[PDB]
Amino acid sequence: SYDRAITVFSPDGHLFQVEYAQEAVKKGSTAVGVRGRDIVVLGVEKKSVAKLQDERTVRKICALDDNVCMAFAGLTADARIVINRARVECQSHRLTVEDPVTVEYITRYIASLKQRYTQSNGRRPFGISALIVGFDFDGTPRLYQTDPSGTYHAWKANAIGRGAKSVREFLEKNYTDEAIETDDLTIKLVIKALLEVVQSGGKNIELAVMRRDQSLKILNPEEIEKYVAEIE
Amino acid sequence: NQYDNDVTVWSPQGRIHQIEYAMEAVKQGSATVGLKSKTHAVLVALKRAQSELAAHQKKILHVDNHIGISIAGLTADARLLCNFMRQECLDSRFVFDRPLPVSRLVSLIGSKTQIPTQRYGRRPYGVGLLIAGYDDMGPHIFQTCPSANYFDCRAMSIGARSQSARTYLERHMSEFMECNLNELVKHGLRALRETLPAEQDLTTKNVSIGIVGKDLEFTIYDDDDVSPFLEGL
Amino acid sequence: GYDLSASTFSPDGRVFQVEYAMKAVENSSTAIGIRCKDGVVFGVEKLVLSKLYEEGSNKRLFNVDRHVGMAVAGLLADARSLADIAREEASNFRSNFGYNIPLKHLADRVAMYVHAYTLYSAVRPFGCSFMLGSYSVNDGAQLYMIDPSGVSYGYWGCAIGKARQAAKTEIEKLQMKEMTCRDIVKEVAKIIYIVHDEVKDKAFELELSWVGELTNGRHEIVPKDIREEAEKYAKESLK
Amino acid sequence: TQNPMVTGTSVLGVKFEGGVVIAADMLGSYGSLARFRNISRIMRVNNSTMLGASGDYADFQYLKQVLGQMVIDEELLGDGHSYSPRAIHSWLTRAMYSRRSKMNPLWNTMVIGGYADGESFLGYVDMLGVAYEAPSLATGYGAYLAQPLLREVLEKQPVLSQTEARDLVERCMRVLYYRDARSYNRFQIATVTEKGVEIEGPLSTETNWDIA
Amino acid sequence: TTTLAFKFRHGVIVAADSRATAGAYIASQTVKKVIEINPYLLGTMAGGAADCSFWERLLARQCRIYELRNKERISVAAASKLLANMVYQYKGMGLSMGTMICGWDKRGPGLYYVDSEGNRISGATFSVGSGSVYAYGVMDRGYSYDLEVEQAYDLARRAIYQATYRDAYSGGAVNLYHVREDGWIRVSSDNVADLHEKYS
Amino acid sequence: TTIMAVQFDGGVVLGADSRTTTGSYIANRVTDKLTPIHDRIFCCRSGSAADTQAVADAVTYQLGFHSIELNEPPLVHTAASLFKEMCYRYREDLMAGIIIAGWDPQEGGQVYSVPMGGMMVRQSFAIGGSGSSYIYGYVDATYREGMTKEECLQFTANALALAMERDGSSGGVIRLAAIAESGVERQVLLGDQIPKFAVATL
Amino acid sequence: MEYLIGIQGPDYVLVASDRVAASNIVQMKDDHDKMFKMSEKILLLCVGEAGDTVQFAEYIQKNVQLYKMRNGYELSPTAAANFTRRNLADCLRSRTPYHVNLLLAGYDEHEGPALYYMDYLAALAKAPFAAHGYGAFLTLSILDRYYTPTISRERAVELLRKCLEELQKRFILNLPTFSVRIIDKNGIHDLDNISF
Amino acid sequence: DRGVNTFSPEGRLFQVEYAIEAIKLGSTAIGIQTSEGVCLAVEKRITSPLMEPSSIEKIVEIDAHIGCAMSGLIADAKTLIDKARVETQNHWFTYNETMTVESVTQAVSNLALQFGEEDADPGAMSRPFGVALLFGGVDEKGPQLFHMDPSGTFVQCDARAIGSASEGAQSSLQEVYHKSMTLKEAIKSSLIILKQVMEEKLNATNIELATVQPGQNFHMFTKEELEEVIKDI
Amino acid sequence: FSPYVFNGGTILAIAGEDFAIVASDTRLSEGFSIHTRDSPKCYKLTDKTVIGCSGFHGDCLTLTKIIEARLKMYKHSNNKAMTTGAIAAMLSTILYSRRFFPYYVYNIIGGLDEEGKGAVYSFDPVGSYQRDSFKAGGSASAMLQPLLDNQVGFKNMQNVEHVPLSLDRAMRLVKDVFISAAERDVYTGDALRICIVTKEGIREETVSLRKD
Ligand SMILES: CC(C)C[C@@H](C=O)NC(=O)[C@H](CC(C)C)NC(=O)[C@H](CC(C)C)NC(=O)OCc1ccccc1
Ligand SMILES: CC(C)C[C@@H](C=O)NC(=O)[C@H](CC(C)C)NC(=O)[C@H](CC(C)C)NC(=O)OCc1ccccc1
């Protein structure tokens, strides 16, 4: 059994492995998320279509449960592992509580898993940051972001991955109750935020939304093109 | 150097540098004094406060009704060792229904502290103790070090500037046997005072006393309860 | 960096960690043991670091069994660990085979235990050399010495410590094969006093133990009267 | 021992002014068969303690070995501390109770005697962990035959001398030989005093009237 | 023992006698068989006293841990599921436990029955214990979802009194509890002798 | 079964019958129940055949390793103690009683008894097995102190013959073995060699 | 004992179960549900020892939903039945066996309706109709008499009423109300309760 | 290339020193002990306006009479908080009494320094907890406040400040503190110090405040009360 | 092999305004025999608590040792003595730790509460405990309980002033009930031990009973 301390302190009190995981997520693809009045949206920048890759098998937006989804940025495989663990946790919670999971519960579980991985023996920190959105039973929309360090915060709009700072600045400058007036305006906001980073635009966008008491829906390429045209 | 990173590495001079580093860790703590008469054992410790508003750290800890220890060094290691002592004493009472002799407890402590000093990726307990107790063979005072070595002492002081207290105890060791409890406590306090700098004094808020005797279960005196001994300087 | 592990062989074919353990034991005080017709006698130069220590602290003479003694040199924690191991081995032998452990067997077991710590990088060699002494009618007086490397050899006379050479020189001029324990205690005191260095070392206390016919095969400290006579004789001899 | 194989009969005990006396017949019985007739059922734990055991003799040997090893290991240290008879009694109680809890009992019933600090000690340890200290003890069939005589004498005279205690033990052994069917004529007497532990060789109940 | 609880418009009522017997010897007549897990949730005891007490105390511990972690009070369904899953691991080992969990969650009044045999079923009217049948008689003949508060109190008291009258292993004092949206309150503890004098 | 060992000045004399039964059927009528544990230590096996054989093999292994480790002949007490430990630890699973006899320089000829339960006692003469119950009186009455090797051999043969005559689990041949400094002198009495005692007719 | 029943038709499966939960002699509940929704087109009916039924059914429900989320397509009725049988058989010889009697009903887009029978020994079997409990002894004959593979859902409901009326007339236990459900290409529909 | 359990020549554990260093990068937290209760304040340290302030849980509740304020690595503090809650509830279950503040602090501190590389556990901890804690509550001995560092050393503090602004916040506390301070005075002083030391402006959305009193349970100030206090001061 | 044996013994506890009484007989029995007459069943835990154990003696001793060890552990880890309620809760937890191998012990606790008033806690072998004002356990529980209910509880008596219990009256009641029990129950007799818990300390008394 490998029993070595992969993550250790350094002078000035820095867990260099966690900083390297932050760098890894920084080098990853771009992801955006905005919390609306009655809708939650997630956007992801596709690196390249490649014209021969099935879009079904490269999706970066996943549904942990019926009422919770999440998009990630970083290393894909760690994202898959975290997704599977979160799904199992959601099912166990529904089994032993007889109520659907809340967004806060599952984000806290994911953050705890990441913390355990950055303090255990013989294992490196996860290299992903996840934006978790959904609807609680009360109907209040939610949006949380989790980092490799195990820190989770509740945001009304955030970006992770490449160009996180630029998209976050755009969102801060262009977020208001007016922009969240309608669902279409919210999707337009997400597309506009993503277009500040993605070069081609339109083709290189993956967009999914969830409405209240409705299943997660991936917008078809035609709809994304229509919204892009509307923005311009 | 390459000989001062693991406890399983011998220096070309036959020294295990980590053990001396733990010894230094012990020497960097507060000063304690322990001394014994023909019928009593006294532990006197000088508590240090991080700030003016922080309660002075405790240094005399119970083990059983007849054993007490003063600590000098890491506090976590001190608490671990104290828990081991308490468990051993409780086991002795549960099995045999007799108090555990102090010497056997010290031997068990030494055996436990040896193991880290010989295995990879383990550190010596960075704490030095002064066990005081009363057994069938009279009062005892023992000193423990991170090197898994212990000594039976008439009097001893360990901690920062403990050499002055040691010199005082050596000079005045003759009278210790034939001394009342108050006289012995005053001798211990005088030994502890010699460790303090010129511009510092022994107040009721930075002195602790632990007495154990034939007809006196181990007791810890602190705060205003140490005023009677301090009077008479 | 060929001397950072007991699991590494130097080009010349040496395990330098065991050498450093030998040096560590060589830096301690001297302990001598002489085998005689009746039994064995031990002597230790117990240096006193300060006058605060009681007479009897840091005892370097142990009883690992009813009929087996143990005189140690080097790191005292390791010596105590090895003494506990010897006691455990003797108890196991008595429980299983139903009689007192022969000294040669006990030496073999303890040497094998010591040797197991000179092979891996997960453990360091013991920094202590010790001697064992036992007497029985069936087996007679026996004396053994075990070093950190694990080598166990029988000795008519042994000396472990910084003054080993001088002690061997003084022991070598004794007809121990024909003398008795009573006549050997005085010689042990003489040797300990001679090898002692006053300029370097400050003060010392003589610790003596023996096991022989006079003791009915039991290891115990030499009585106070005998020890005092031995010290007087040693002081007179030194003059 | 789920099924005992070779077992001993009662063990007596009475404390006098300055020690204790224990008696135990030399017999190992394999279910109504005096198979072994020269086995000692009294142990000298140390200079101030003794132990006589009834029940299974193999378990008595096991306890003998363990207790002897413990006493030895203590002596090797040479710290000036002696296992008091109370300490040995408590250790025996704990061991028997632990074995009972594990469901692997030690089939025995021991009587511990000692003289320490100018005070006599007389304890009883059962198979199930029952422990108590009384002036007089009698295990096995002795509890029905020998105990009444000892208790009557003690109630009439709380403090007995050594000779009176020995005479009482001899009378009780005679009664046991008369009435117990697993008893033997040859028996041992053990005494603990300030001088130490002494065990008397094979005595006899020759004072056995048989007027029929 | 005889304990009952029924859901009506203004909450859920809980009642229970206070007799504990060791064979035919009445160990005590002052046994509290209603546990206060939290000011908005409570349980009932029936069967082995030690088993019920221990496992209900453990349930209270777990519920407090849940409240501390999630910052929200536990629901009746969650508590019942926790108790059922916790006692299931000891199925067939002899646990004699029959309990009712009553409270007011975000979904309104709740009432669940948990047994050592593994049962976990919600319902409107429940009664568990030796005198369960006798209490059921009166409770069913007098129960109505639209009962007034005093009428509900009287129904519970009468049911427990009849169960005590017809059952040897039940008796003592009739404790009565009432749950509302703002917690529960203990309304009275009337001795069976006084109730007998009042009714007869 | 009938196993016996007697002790004389210089050595021991062992003896056992040669019958192995599985109810009322004699599976083996020439079985050898005297097993050499070492050069001058022998064991007589009574009880379950499998248990006794396994214990004998284990003790042989342990004692051989012990002898190799200490360059000296073993002690009979050591073999007895090993048997005692193995029988006591596994008393609930084993059904085997053993008698150990042999010679060692320290204490000479010795005989030890290890019945069910793991007891160990030294005796001048020991008997065991199902048929031992029928020769207790004979050995008690006709045993004498300071017997000679030949006298001990005759005594063992006679008592064993009585046991075979009266016990249905004992029969066949009487396998004697005398152990002393010289070595082991083994013997087998069969047919007319077995002692004969006349039976009554009225 | 409880009661289960299932009729498999050309393009649907009709299932029903009793709604009684009795402790010793008292019906402690009168509207119990013994049908567990494994997926959008699968139902599990469990009857047996208390505690075992709920534990087993909820465990299978969690596993099936986890499969659905992980892969994105729901498990087929045959796959779910085989998974249940494998789990039950594994638990059969352990120290914590489940004494639960099952009846799995589901609809598949390709294969079609399926009704599966499983006993506490984990012996899977597929039948056009099946029943559980002591009531099966009285309803299996009626089902054999009046059943045709081409039976409409209305006629199947009438046949179920016939079986439950026979239960009311002849069986000793009180089984007043029965829950009824039907699975078709559109999912699970909850039909009106059969009451007496 | 040195292991986690390694001693420097100065007799200190390198990992513990580095953990102490990491504390200095966290937010400032202040606590004050008074005869009327214990107050705790913290700095939220908001990064962007899009982050919900309600999600920054820097003051948490261990039991109905204990609260914890933390600075450093919050993810590390989560495990310690869970352990404290579990220990308090275990004590209540076993003894049917409320755990003392000192007992909870000791139980949480024992967890610290229980890390290693070889022969620790299948999932043992690899590094010290880089987070400092400030415990506060009311026990049989009255209101209490305790400070816990990564080294496992806990001390009773009358008024302590932990975080990046500890040096200077402690000076202000020394200047302002007196034994007979009231709860309102303590809250106002804590707010003043926090306003002085925070880089950003102080408002009702970027600070947390909690109090524990003998009568009232753990109470977390809402926007209304915070605004009232801010206006008053 | 039966792992249990009933050794008899009766325990009693009375709670008063400012005192608590714990009483037990001093007879240890086994079958029809009497082991000893000086085996008190009242054990002192702290300066304001006393625990009385009856039933299987070995289990009683083991439980008492465990309680003493746990009291010391709590004192060490909390720097304060345990209260009577804490002792009751710990004992309830300990007894249920062995639900499948229960302690064949009937327990009773008597001492002052935090406010300085008397308190009595009665336990079952499995762990169930209740705060009572009076309780008797052991062989003669049925004989002692009704009289206490009639006299101090004033049950089934009308027109009786409920004067609070006095210490002299409590001692008289304990002595009388134990004397009456000794006349009927075989297991109870020999002698009586009374422990009085007050703020001054714990006083002990002994009054003889029938030896029959
Ligand atoms: C909550 C319970 C008191 C309900 C009560 C029913 O009437 N239970 C009982 O009466 C049970 C019946 C059993 C068959 C389950 N009887 C009992 O005797 C139970 C448990 C024993 C069997 C160990 N109660 C008991 O003996 O302890 C009573 C008690 C309770 C508190 C303190 C001291 C003594
Ligand atoms: C140690 C033996 C060499 C002596 C020999 C002589 O009786 N033993 C035996 O005959 C014992 C009987 C026992 C009840 C004494 N028999 C055995 O050991 C037989 C022998 C077969 C290999 C033929 N096998 C065996 O395991 O025993 C059969 C048996 C199994 C269960 C109950 C009763 C008998």
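Here chain E follows Swiss-Prot for its numbers: 60-259, in order, are the residues you see.
Every residue gets a Cβ built from N, Cα and C, even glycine.
As written in Swiss-Prot, here are the features:
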type	residues	note
ACT_SITE	E:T60	active site, nucleophile
MUTAGEN	E:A108 to T	Displays resistance to the bortezomib, a proteasome inhibitor of the chymotrypsin-like activity. Displays high resistance to the bortezomib, a proteasome inhibitor of the chymotrypsin-like activity; when associated with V-109
MUTAGEN	E:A108 to V	Displays high resistance to the bortezomib, a proteasome inhibitor of the chymotrypsin-like activity
BINDING	E:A108	bortezomib binding site
MUTAGEN	E:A109 to V	Displays high resistance to the bortezomib, a proteasome inhibitor of the chymotrypsin-like activity; when associated with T-108
Per DSSP (helix/strand/coil reduction), E:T60 (active site, nucleophile) sits in coil
Rounding to whole Å, the Cα atoms of E:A108 (mutagenesis position) and the residue listed as 'active site, nucleophile' are apart by 10
Cβ proximity for E:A109 (mutagenesis position), under 8 A, sequence spacing 6+, ordered by residue number, returns none
Here the 10 Å Cβ neighbour count for E:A108 (mutagenesis position) comes out at 23
Close in space but at least six residues away in sequence, with Cβ under 8 Å from that of E:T60 (active site, nucleophile), the same-chain residues are E:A75, E:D76, E:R78, E:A79, E:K92, E:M104, E:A105, E:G106, E:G188, E:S189, E:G190, E:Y228, E:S229
What DSSP gives for E:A109 (mutagenesis position), in three states, is helix
Near chain H at Cβ under 8 Å, of the listed recorded positions E:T60, E:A108, E:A109, we get none
